[PDB]
Amino acid sequence: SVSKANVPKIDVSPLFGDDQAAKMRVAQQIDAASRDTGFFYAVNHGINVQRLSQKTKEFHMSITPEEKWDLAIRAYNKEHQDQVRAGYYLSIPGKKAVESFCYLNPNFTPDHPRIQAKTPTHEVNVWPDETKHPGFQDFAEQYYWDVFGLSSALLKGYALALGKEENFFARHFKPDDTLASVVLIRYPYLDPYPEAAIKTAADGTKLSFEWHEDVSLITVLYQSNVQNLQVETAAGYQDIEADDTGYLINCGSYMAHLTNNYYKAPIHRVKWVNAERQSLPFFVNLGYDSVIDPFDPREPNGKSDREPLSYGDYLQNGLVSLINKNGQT
Ligand SMILES: CC(C)[C@@H](NC(=O)[C@H](CS)NC(=O)CCC[C@H](N)C(=O)O)C(=O)O
């Protein structure tokens, strides 16, 4: 009764190479998907997603309550006032099923200028004990750079799709200052499943996370093979099929801002499914002071009335707004 959403599988491998016409043909596919449901699967992306899933499971299934408190963000542990973004987001048995671990740019160290300056949205990552989680930090930091590289390539596609030179976005997506984050989300199997963790949509659908747009330029998402996402279209909410070999890509509201809503941030939600599974987004955020001039590709002269908005302000306010709207995760 629910229709399947059109979510094309785009071979993005040319975006890593030097064949300009082949890159334009990928860009066209990104344009079409961005103008249609707003989602596509990136395939032939080069990332070892089997290792990502296996190592994430080993971490989620071995971390203990003590370790979660010791890594917890300030929402769960008032001792950790500097941890707004990075750390552990705890479950609450009987009430809240989801739990997750967020980390930021590994280059944010105590001596990084933005850490020294105490600039908002920048934090030094927290990590579990190496002996208790051997290889996890190294795996996770390398994963950040692998998905960074895929995201760079995707941003070349989006730039070309919009009629720009290929580094239009990517030049502002940089290892030294990116505010991008990885979140390793566990959605557990639970029986009895906590009713407080289920929301009911206007159409009666049981949900684990309510409708929203993304706080990102783009979002680059791995999920294990359990169908759960739905996208709002003119025809109603439609099911996004799972594909645990690809990355699900969509635009966030900063892309909508920069393109005068030509590439919309698609509204989507997470159905409740009682199955153990993984949701592993990478949020492609620019640097704190990144302030690209909005444009309008619909207009012959390409100009837009929208005012420039620095990425850091956008991100800080967007993440608070999403918590207020859809709850602390
Ligand atoms: C829809 C999925 C991406 C996933 N949802 C999510 O990850 C939701 C909506 S995009 N994301 C957030 O809450 C924003 C996390 C931001 C992160 N702490 C950071 O500091 O950068 C889910 O499976 O629930």
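Note that chain A carries Swiss-Prot numbering, so the residues on display, from first to last, are 3-331.
Every residue gets a Cβ built from N, Cα and C, even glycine.
Some features that Swiss-Prot has for this protein:
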| type | residues | note |
| --- | --- | --- |
| BINDING | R87, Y91, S183, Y189, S281 | isopenicillin N binding site |
| BINDING | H214, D216, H270 | Fe(2+) binding site |
| BINDING | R279 | 2-oxoglutarate binding site |
| DOMAIN | 176-288 | domain 'Fe2OG dioxygenase' |
| MUTAGEN | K98 to E | Strongly reduced the catalytic activity |
| MUTAGEN | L223 to I or V | Strongly reduced the catalytic activity |
| MUTAGEN | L231 to I or V | Strongly reduced the catalytic activity |
| MUTAGEN | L231 to T | Abolishes the catalytic activity |
| MUTAGEN | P283 to L | Abolishes the catalytic activity |
Surrounding CB atoms that lie within 10 Å of the CB of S281 (isopenicillin N binding site), all protein chains: 22
Residues among the binding-site residues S183, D216, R279 that border ligand 1 - Cβ under 6 angstroms, in sequence order: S183, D216
Fe(2+) site, defined by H214, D216, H270: further same-chain residues with Cβ within 8 Å of the Cβ centre: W213, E215, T221, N252, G254, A267, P268, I269, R271
Candidate with sparsest Cβ neighbourhood (10 Å radius) among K98, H270, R279, the listed recorded positions: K98
Fewest other Cβ within 10 angstroms of its own Cβ, chosen from the binding-site residues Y91, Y189: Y91
Spatially closest candidate among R87, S183, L231, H270, the listed recorded positions, to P283 (mutagenesis position) (Cα to Cα): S183
Integer Å distance between the CA atoms belonging to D216 (Fe(2+) binding site) and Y189 (isopenicillin N binding site): 19
Cα distance (Å, whole number) from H270 (Fe(2+) binding site) to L231 (mutagenesis position): 7
From binding-site residues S183, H214, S281, the one whose Cα lies nearest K98 (mutagenesis position): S281
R87, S183, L223, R279, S281 filtered to the recorded positions whose C-alpha is within 10 Å of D216 (Fe(2+) binding site): none
Under 8 Å by Cβ from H214 (Fe(2+) binding site), counting only residues of that chain that are 6 or more apart: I269, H270, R271, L324, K327, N328
